[PDB]
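Enquirer: Right, I'll just put the structure down here and ask away after.
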Amino acid sequence: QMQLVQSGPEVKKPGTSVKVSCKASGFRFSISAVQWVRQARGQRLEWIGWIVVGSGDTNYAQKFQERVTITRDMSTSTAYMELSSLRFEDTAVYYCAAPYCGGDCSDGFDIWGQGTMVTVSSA
Amino acid sequence: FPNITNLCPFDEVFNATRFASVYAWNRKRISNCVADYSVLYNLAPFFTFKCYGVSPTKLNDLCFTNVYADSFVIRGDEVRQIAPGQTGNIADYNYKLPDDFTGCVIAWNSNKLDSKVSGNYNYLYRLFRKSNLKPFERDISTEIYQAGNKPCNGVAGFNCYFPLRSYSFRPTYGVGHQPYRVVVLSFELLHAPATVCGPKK
Amino acid sequence: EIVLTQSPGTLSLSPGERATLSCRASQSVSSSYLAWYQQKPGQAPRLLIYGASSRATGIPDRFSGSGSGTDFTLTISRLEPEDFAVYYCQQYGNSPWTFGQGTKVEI
């Protein structure tokens, strides 16, 4: 098991959309499920949504219902999250979590990415 | 040669209104026949015809026993896994042939029957299973898969998934994702008294 | 929606003492789905206890965890100088899955 590799920092402008990729290697990715988390600077963690890798079913919160889309690619073994209609409040660090699941899943999200920072600015 | 003369159904197998889904395939026993295989030689431009142990040009020259024909429908460029001795997503949890086979693997790419144009959610296939199947074994139970050490009370949650999934055939995906009616037909050579024989005086 | 209240707000124990934390829940949640995470400054969180009773792999026996129903507690026997971080508790029994406020442990 190795912590999922995550994309690099992004600087966007209000109005457009951004995409974050989470690549998984070192464990059996065909059974695990991937959840996405947002955190501001020095604030509590926030929940965005989770996806089943095999079935593809997605679940989101009632706030991110019509802004985020979570998909995955089995051949590349990656999980993508697209966030549209960026605002000033969307600048934060995003984390990707999955359980170390080989022959049996680990019953907990004990694999975490390093986090990707997105800044929605205008300068 | 036996004196039986009645024809037996090769028209209720190849010409059927609805094939069974792959996860629960349908098996039919053929016996007491004057069996001629020349009727299915043309039968639209076959995508596959491989008989694995007997030349198809000489099939109405032999007497078999307990012929069994079973049929289902496949997604598309996936009938490659129906050959014996190779694994895959559908050869592990849905349908598996033995290492020694004596039958043909006819399949003929139907798209004017199994593609609605709208939403087609009546062709399912297993996706999750603890272990691989066994040659010529059918699994039919629909129970919540449990990928963990925590018991599941019967609802979908974390690592408590569902095994079945639909195909959703559309008349746009091309050839890779396009329904394939498949019929395999296994017979055992003369060890017991013969019941199915070709046409000969 | 399930709302988690984490107490106390801030802990000020000198190293070598006993630390307690609570993650009270608004409604009943299955004991099989609850996790405690540790968050160092400028680092990704890591999973300490999952299932409210079982520690994760490669974790010292100092962290115990207990509780069921609507009251879950975490207990640290001796405070190593590296056990001063922010502790979160997350339930993933029924959607949506909600984190906690966070508890800070100081010197």
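We number chain B the same way Swiss-Prot does; the residues here are 329-529, in that order.
This entry, so its header tells us, was determined using electron microscopy, 3.4 Å.
Keep in mind that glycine also has a Cβ here, set from the backbone N, Cα and C atoms.
Pulled from Swiss-Prot, these are the listed features:
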type: MUTAGEN; residues: B:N343 to Q; note: Reduced viral infectivity
type: MUTAGEN; residues: B:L452 to R; note: Increased resistance to neutralizing antibodies. Decreases HLA binding to NF9 epitope. Increased binding affinity to human ACE2
type: VARIANT; residues: B:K444 to T; note: In strain: Omicron/BQ.1.1
type: VARIANT; residues: B:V445 to P; note: In strain: Omicron/XBB.1.5, Omicron/EG.5.1
type: VARIANT; residues: B:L452 to R; note: In strain: Delta/B.1.617.2, Epsilon/B.1.427/B.1.429, Kappa/B.1.617.1, Lambda/C.37, 19B/501Y, Omicron/BA.4, Omicron/BA.5, Omicron/BQ.1.1; Contributes to cellular immunity evasion and increases infectivity
type: VARIANT; residues: B:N460 to K; note: In strain: Omicron/BA.2.75, Omicron/BQ.1.1, Omicron/XBB.1.5, Omicron/EG.5.1
type: VARIANT; residues: B:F486 to P; note: In strain: Omicron/XBB.1.5, Omicron/EG.5.1
type: VARIANT; residues: B:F486 to V; note: In strain: Omicron/BA.4, Omicron/BA.5, Omicron/BQ.1.1
Enquirer: Would you pick out, from the recorded positions B:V445, B:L452, the residue whose Cβ has the largest number of other Cβ atoms within 10 Å?
Expert: B:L452
Enquirer: Compare the C-alpha of B:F486 (variant position) with the C-alpha of each of the recorded positions B:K444, B:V445, B:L452, and give the closest one.
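Expert: Result: the closest of the recorded positions to B:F486 (variant position) is B:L452.
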Enquirer: Of B:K444, B:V445, B:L452, B:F486, listed here as recorded positions, which sit with their C-beta under 8 angstroms from a C-beta of chain A?
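Expert: From B:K444, B:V445, B:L452, B:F486, the ones near chain A are B:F486.
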Enquirer: Could you check the recorded positions B:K444, B:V445, B:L452, B:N460, B:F486 and tell me which sit with their Cβ under 8 Å of a chain C Cβ?
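Expert: Listed in sequence order, the recorded positions near chain C are B:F486.
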Enquirer: Quick one: pull the CA-CA distance for B:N460 (variant position) versus B:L452 (mutagenesis position), whole Å only.
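Expert: Answer for this pair: 18 Å between alpha carbons.
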Enquirer: List the Cα distance (Å, whole number) between B:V445 (variant position) and B:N343 (mutagenesis position).
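Expert: Between the alpha carbons of B:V445 (variant position) and B:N343 (mutagenesis position) there are 22 Å.
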Enquirer: Tell me, how many other CB atoms lie within 10 A of the CB of B:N343 (mutagenesis position), whichever protein chain they belong to?
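Expert: For B:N343 (mutagenesis position), the count of other Cβ atoms within 10 Å is 9.
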Enquirer: Taking the Cβ of B:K444 (variant position) as the centre, how many other Cβ atoms fall within a 10 Å radius?
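Expert: By my count, 13.
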